[PDB]
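One structure is given below, encoded as structure tokens.
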Amino acid sequence: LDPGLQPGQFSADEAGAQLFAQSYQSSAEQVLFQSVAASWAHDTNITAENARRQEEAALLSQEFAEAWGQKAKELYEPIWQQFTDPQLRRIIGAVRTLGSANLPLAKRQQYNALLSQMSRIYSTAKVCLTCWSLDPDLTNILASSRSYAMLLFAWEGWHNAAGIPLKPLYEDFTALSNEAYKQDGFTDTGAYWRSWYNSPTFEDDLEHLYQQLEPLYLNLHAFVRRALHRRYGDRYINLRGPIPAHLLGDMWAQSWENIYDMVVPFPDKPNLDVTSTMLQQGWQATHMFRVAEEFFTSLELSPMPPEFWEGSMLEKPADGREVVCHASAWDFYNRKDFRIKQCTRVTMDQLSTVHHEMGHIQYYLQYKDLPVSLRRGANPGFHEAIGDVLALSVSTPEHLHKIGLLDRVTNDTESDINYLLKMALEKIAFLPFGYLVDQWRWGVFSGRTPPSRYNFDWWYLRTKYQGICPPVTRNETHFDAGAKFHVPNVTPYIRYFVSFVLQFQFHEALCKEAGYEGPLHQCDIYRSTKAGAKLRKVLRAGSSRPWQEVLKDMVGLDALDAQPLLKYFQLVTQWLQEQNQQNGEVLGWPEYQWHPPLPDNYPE
Amino acid sequence: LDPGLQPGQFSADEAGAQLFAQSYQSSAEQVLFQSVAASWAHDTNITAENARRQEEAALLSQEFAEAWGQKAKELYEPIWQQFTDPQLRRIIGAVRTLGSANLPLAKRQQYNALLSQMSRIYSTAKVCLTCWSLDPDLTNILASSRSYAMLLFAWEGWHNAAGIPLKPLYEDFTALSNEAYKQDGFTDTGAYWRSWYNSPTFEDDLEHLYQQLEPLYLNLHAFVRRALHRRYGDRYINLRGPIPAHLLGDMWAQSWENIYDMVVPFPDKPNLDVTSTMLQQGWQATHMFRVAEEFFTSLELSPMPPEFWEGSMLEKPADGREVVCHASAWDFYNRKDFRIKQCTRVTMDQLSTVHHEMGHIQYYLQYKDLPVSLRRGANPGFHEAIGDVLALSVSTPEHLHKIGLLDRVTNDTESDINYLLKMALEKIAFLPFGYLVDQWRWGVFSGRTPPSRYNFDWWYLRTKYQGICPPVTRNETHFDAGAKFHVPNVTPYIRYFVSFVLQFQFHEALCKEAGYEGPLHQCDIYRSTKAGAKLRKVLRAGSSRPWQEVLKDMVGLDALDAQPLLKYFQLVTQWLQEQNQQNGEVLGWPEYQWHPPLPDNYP
Ligand SMILES: *[C@@H]1O[C@H](CO[C@@H]2O[C@@H](C)[C@@H](O)[C@@H](O)[C@@H]2O)[C@@H](O[C@@H]2O[C@H](CO)[C@@H](O[C@@H]3O[C@H](CO)[C@@H](O)[C@H](O)[C@@H]3O)[C@H](O)[C@H]2NC(C)=O)[C@H](O)[C@H]1NC(C)=O
Ligand SMILES: *[C@@H]1O[C@H](CO[C@@H]2O[C@@H](C)[C@@H](O)[C@@H](O)[C@@H]2O)[C@@H](O[C@@H]2O[C@H](CO)[C@@H](O)[C@H](O)[C@H]2NC(C)=O)[C@H](O)[C@H]1NC(C)=O
Ligand SMILES: *[C@@H]1O[C@H](CO[C@@H]2O[C@@H](C)[C@@H](O)[C@@H](O)[C@@H]2O)[C@@H](O[C@@H]2O[C@H](CO)[C@@H](O)[C@H](O)[C@H]2NC(C)=O)[C@H](O)[C@H]1NC(C)=O
Ligand SMILES: C[C@H](N[C@@H](CCc1ccccc1)C(=O)O)C(=O)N1[C@H](C(=O)O)C[C@H]2CCCC[C@@H]21
Ligand SMILES: C[C@H](N[C@@H](CCc1ccccc1)C(=O)O)C(=O)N1[C@H](C(=O)O)C[C@H]2CCCC[C@@H]21
Ligand SMILES: *[C@@H]1O[C@H](CO)[C@@H](O[C@@H]2O[C@H](CO)[C@@H](O)[C@H](O)[C@H]2NC(C)=O)[C@H](O)[C@H]1NC(C)=O
Ligand SMILES: *[C@@H]1O[C@H](CO[C@@H]2O[C@@H](C)[C@@H](O)[C@@H](O)[C@@H]2O)[C@@H](O)[C@H](O)[C@H]1NC(C)=O
Ligand SMILES: [Ca+2]
Ligand SMILES: [Ca+2]
Ligand SMILES: [Ca+2]
Ligand SMILES: [Cl-]
Ligand SMILES: [Cl-]
Ligand SMILES: [Zn+2]
Ligand SMILES: [Zn+2]
């Protein structure tokens, strides 16, 4: 480690710790920058040379984290907890968690190589007969094809191509991660990930939320299953069994917005999927980011700086180059460079994803002047919820009208049910998946799910929560969890479940602050500088204060609460219940063993 | 209740509590007697009258615990914790746990009635094609038929006939039981059941034990699956998938000794299943119990008293009267009456069941002069292990020879493998099932497994631990867990897993104390008065002391330990590994979704 980057001496006391943290910050920005830079270079241009570079950068970071980690231990191990300065106890608390830097060098190199090989396998996998990529080709098939055999080929192809080769690496990664975090005092890596919510009752709290939300999901599921039955027939849809996992518009069945056209309650009201209009009008990626931005400035939040426009990758490269297409928002930790990397497609759901990603950037712009260790959301779920909250306003028929995407206006009970159903396809359908992913991963980290049951336990959870089944037989040579980006890329998931609850609490609060007094689901906070100021206080706080207190200042309550979500959706919750009873549906999937047959001429 | 049964007044201090506890136990014997008495009259004679009587007694019993529980909290709720006398602290801890008695009266009724209907449904269910009962007909089919289609009909018949009508009742029971135990401070009934082991780390401890044992089970499974493939063929056995749940000798696939004849590793040697010889020689139920008894008296433990021989039901009644055939051992809490109720069949596995049950009685005889509250095992696993320990000695080829059931065996490597394999079929195969039943039930009690997932979670666990699959499609109308006796009869199961480890610890201790020095698996403690004396000390102690301390005095360690089991089985564990490698077996069942097809014209 360069001399300039190494820790000096500090007193063993709180005044030393303050100088320590200032010295650290000087040197940490340079180290975070080189690492983020090498990551960007690789992810926007996957080559062996760029992967070698990212590996060395990652090793440099570990070296740093180890020297500054062991020094912070040596000097403040038994005294940091008693520091008067709360921001300082959290900075110190971060620095002395070494993570992967606890590993000896050989294992550190093995760890860094595993992350790089898993990322590469996921982001370069293809399905062939001439080969389809995930983004855009398979994405578009899952979204728009309504042919059982085509969707299946895409589903199976992807899960096989991405999952099967990840499995040996994922096992090795899991052992090393655990070894690393056990030397910071955690039983396993999952315990460390959960520690970020600083709540003793986290798992119980999540479970109590899910119990309130589950009836919504059960009713949506049944109603969608019925619409699937009418299209696909009795051979492929069991009205008392799980839904085949390739029919819901998305590779993971995680959001069902793309089958909206098959399930829309009242088809001669306004068409609320404005994708056709966007194409018809000639929208491109950069227009989508510009329109997101202008929402932010309408609140008196910050525009995207020049560095963002010059550096970002907003379209899939046409010049050959392999890239990681999975959308992401990047802080370079130099207070100057912030970028998005997205293989943006011109669709309504991508407009929402553009807002999601820009919400990440906006957080990074607002907390850029905190110490590096406090440059995070009050919890991870808060960072995931910012962009989603604005997208709630953008999605409204009134807002869409204002931005020229929805010529007709209507305010009647049918249009409202259409809108809430569309939104339930996006938000309610995701809840089970949001919850289950890290239940899977927590079991893997703890050792409850060994390699020999990775796929068995995955599908147990998928059926248990989402009420889906795999459309072809799977066995333990398959590694279907590995066909979802966040598993190989080691990104936690429970943030998204937290986010899907939190965003409705935020929405309700920002709507009331804006002076809005109509139904919660028709609120649009566009141009509300009051709403703006309230959101700004959250974004500026970073992780400098407990998330419970930041939440309480924002929404007046110190806990996750499903009530705002339930309220937003109440009309469609009631409507779906009534429809399902009148149709005589079975709620749930009591034929839990059922799987559909193979199509007759498959795949030939 | 009667006034003479309702509590006195007592000072709020340790001296009061000593008198209190004495006054409690005097009155509780009378109350336990009439309860157990009515239960007996019902189980050997299922009618509505007998059910009504049992219900009354249960109500009376709740009334008792109510009053005595109220009084114990009222008098000592703060202070009992700081009593010097540990034995007293345990008695008072128990008294203020009210259970079902926390229930309001109407729900007391309701709970008492669902038990009766669930018991009845299980024990009177039949399979018709002239109708087959579980015991003996379906038991015998599962044991000895080698026709895929007959076994299937029996398996599906039973699961459907018993399971399906239990489900609505089981749901109501579960809610009532949870409500009861929440008022004593347990999150749920499962947490109460588990409190019996007085161990913060119980669940972790069980899991750590299962991890050491699991390789043994995996090697046995693969070896047996291979044997079944040779027999049934590739259509019905997947060499990389779970074994169809009807093929292993038992309705629940829980122990596999009855397919021994199909898997025996060196077949030409003497037949270590002495069933043929027992029938040839004209053995009957009575003889089986008399031979068991005499093993106990060889140790200078107690003979069965006259009241046991006069009162017991040791055969299935031929008047036809509905009975609960499931074998059980009965303490009447009067220090006089002790009985077994068993529909005894003349087989070698029943001879072990006879010893198992007689182990319960021996316990009850040895602690009959204790305060009722100490009249249980040091933990429930202790009680389940006693008769099993003696049965391990009885099952040895040398012991069998001594009681005229087998010609002398050659003491060579092959006869040893044969024997250890038979014993693995009985003991190792049981381990997963022993562990999973209460995993299922704890999930139901905690709310993790709602009615809408009773069968899904059941089969998850079955496949996860036993590596079996249902041979016909099941859905949530089926309630396959209800087709196992202990579920409708609300009897915990984890005691059997604990027992199956404990028994090997005991066996090693008793063998060392007998002065035996050969292999663990060839020991016979028959006629060792020293071994007998050591077991007597355990049995006399009841639950007067922490099971950890009782165990330490007996065996040297203060915890459950798989090492004695591993050592008993070492030779066959090594052999099974080698067989499996040479056949190129896959250990486990990676084709986890696999289920067999239906046979051609079924039914
Ligand atoms: C779409 O339509 C709803 C319904 O509007 C109401 O019912 C219709 C059937 C007609 O009778 C309308 O005249 C009638 O307003 C609109 O929601 C309603 O908006 C108004 C405010 O804009 C709400 O009233 C306010 O109530 C607050 C206190 O809550 C008072 O302080 C205010 O003075 C004010 O009167 C009204 O409660 C609300 N109704 C519901 C069910 O929430 C909605 O605004 C309209 N939406 C769009 C997008 O135009
Ligand atoms: C596990 O499955 C693989 C993949 O086979 C496919 O998935 C199976 C679960 C089942 O649906 C099969 O019909 C599918 O072919 C099995 O390996 C393949 O086996 C096929 C056919 O048996 C064979 O032709 C291929 O070479 C194998 N590979 C591929 C690319 O399909 C595997 O044997 C199953 N069991 C185990 C333990 O992995
Ligand atoms: C049976 O023979 C063993 C010795 O032979 C070995 O172990 C057998 C179990 C069998 O598997 C053979 O093929 C083996 O070659 C006797 O064991 C010894 O006994 C003495 C006396 O206690 C003891 O000191 C030794 O340690 C024992 N050795 C072993 C192998 O543990 C065993 O006692 C014999 N018993 C009978 C029934 O004849
Ligand atoms: C597109 C989005 N991408 C993620 C990218 C996260 C990431 C972390 C670290 C290194 C690299 C990438 C994000 O921006 O949070 C995403 O994966 N998801 C999740 C998904 O698509 O699975 C859940 C989605 C909820 C709605 C908004 C988009 C959310
Ligand atoms: C036959 C035996 N019957 C049980 C009877 C239990 C019982 C408790 C309360 C009221 C009524 C019955 C017993 O003696 O533990 C039994 O069920 N099993 C269990 C079973 O057969 O499922 C597990 C067996 C392990 C070896 C010994 C026999 C064990
Ligand atoms: C992708 O990254 C590669 C590194 O693998 C970049 O390669 C450098 O590019 C130019 C010519 O292509 C040379 O001057 C360098 O010496 C290259 N290095 C190697 C190892 O070839 C490449 O330019 C990148 N592509 C883009 C468009 O950024
Ligand atoms: C549950 O299953 C019942 C019995 O048959 C089983 O399922 C049918 C569909 C066949 O596949 C058969 O081989 C199985 O053992 C059905 O009658 C019943 O409708 C099923 N569904 C429900 C909701 O109970
Ligand atoms: Ca779409
Ligand atoms: Ca989508
Ligand atoms: Ca048997
Ligand atoms: Cl997270
Ligand atoms: Cl128990
Ligand atoms: Zn995000
Ligand atoms: Zn027993």
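Chain A uses Swiss-Prot numbers throughout; the residues present, in order, are 30-158, 164-638.
So how was this one determined? The header says X-ray crystallography, 2.2 Å.
Just so you know, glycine gets a Cβ as well, placed from its N, Cα and C.
Cβ neighbours within 10 Å of A:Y231 (chloride 1 binding site), excluding its own Cβ and spanning all shown chains: 21. Under the heading chloride 1 binding site, Swiss-Prot lists A:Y231, A:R529, citing experimental evidence as support.
Taken from Swiss-Prot, the feature Zn(2+) 1 binding site covers A:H390, A:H394, A:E418. Counting every protein chain shown, the number of other Cβ atoms lying within 10 Å of the Cβ of A:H394 (Zn(2+) 1 binding site) is 21.
In three-state terms derived from DSSP, A:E391 (mutagenesis position) belongs to a helical segment. For A:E391 (mutagenesis position), other Cβ atoms within 10 Å of its Cβ number 23. A:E391 to D appears in Swiss-Prot as a published mutagenesis result, with the remark: Abolished peptidase activity, leading to increased levels of amyloid-beta; when associated with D-989.
Annotation comment: Swiss-Prot describes A:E391 as active site, proton acceptor 1.
In the three-state DSSP classification, A:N445 (mutagenesis position) falls within coil. All protein chains considered, the CB of A:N445 (mutagenesis position) has 11 other CB atoms within 10 Å. Here Swiss-Prot notes a mutagenesis experiment, A:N445 to D, with the remark: In Ndom123456 mutant; abolished dipeptidyl carboxypeptidase activity; when associated with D-318 and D-445. In Ndom1234569 mutant; does not affect dipeptidyl carboxypeptidase activity; when associated with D-318.
The mutagenesis experiment A:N509 to D is recorded by Swiss-Prot, whose note states: In Ndom123456 mutant; abolished dipeptidyl carboxypeptidase activity; when associated with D-318 and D-445. Within the same chain, residues at least six positions away from A:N509 (mutagenesis position) with a Cβ under 8 Å of its Cβ are A:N489.
The active site, proton donor 1 annotation in Swiss-Prot covers A:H520 and is backed by sequence analysis. For A:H520 (active site, proton donor 1), the count of additional Cβ atoms within 10 Å of its Cβ stands at 17 [all protein chains shown].
According to Swiss-Prot, the mutagenesis experiment A:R529 to Q carries the following note: Abolished dependence to chloride, leading to reduced peptidyl dipeptidase activity. Under the DSSP three-state reduction, A:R529 (mutagenesis position) is assigned to helix. The Cβ neighbour count for A:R529 (mutagenesis position), using a 10 Å radius over every protein chain in view, is 24.
Here the Cα atom of A:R529 (mutagenesis position) is found 13 Å from that of A:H390 (Zn(2+) 1 binding site). Residues A:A363, A:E391, A:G393, A:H417, A:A419, A:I420, A:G421, A:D422, A:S533 surround the recorded Zn(2+) 1 site, their Cβ atoms falling within 8 Å of the Cβ centroid of A:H390, A:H394, A:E418, which are themselves excluded. Note: A:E418 (Zn(2+) 1 binding site) has non-local neighbours A:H390, A:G411, A:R529, A:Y530, A:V532, A:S533, i.e. same-chain residues 6+ apart with C-beta under 8 A of its own C-beta.
Distance from the CA of A:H520 (active site, proton donor 1) to the CA of A:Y231 (chloride 1 binding site) is 19 Å.
Across the 5-residue gap left unmodelled in the deposited entry, the distance from the Cα of A:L158 to the Cα of A:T164 comes to 6 Å. Taking the C-alpha atom of A:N445 (mutagenesis position) as reference, the shortest distance to any of the recorded positions A:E391, A:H394, A:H520 belongs to A:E391.
Between the CA atoms of A:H520 (active site, proton donor 1) and A:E391 (mutagenesis position) there is a gap of 16 Å, rounded to the nearest whole number. Proximity to chain B (Cβ-Cβ distance under 8 Å) holds for the following recorded positions out of A:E391, A:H394, A:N509, A:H520: A:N509. Under the three-state DSSP scheme, A:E418 (Zn(2+) 1 binding site) falls in the helix class.
Residue density at A:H390 (Zn(2+) 1 binding site): 23 other Cβ atoms are found within 10 A of its Cβ, drawing on all protein chains shown.
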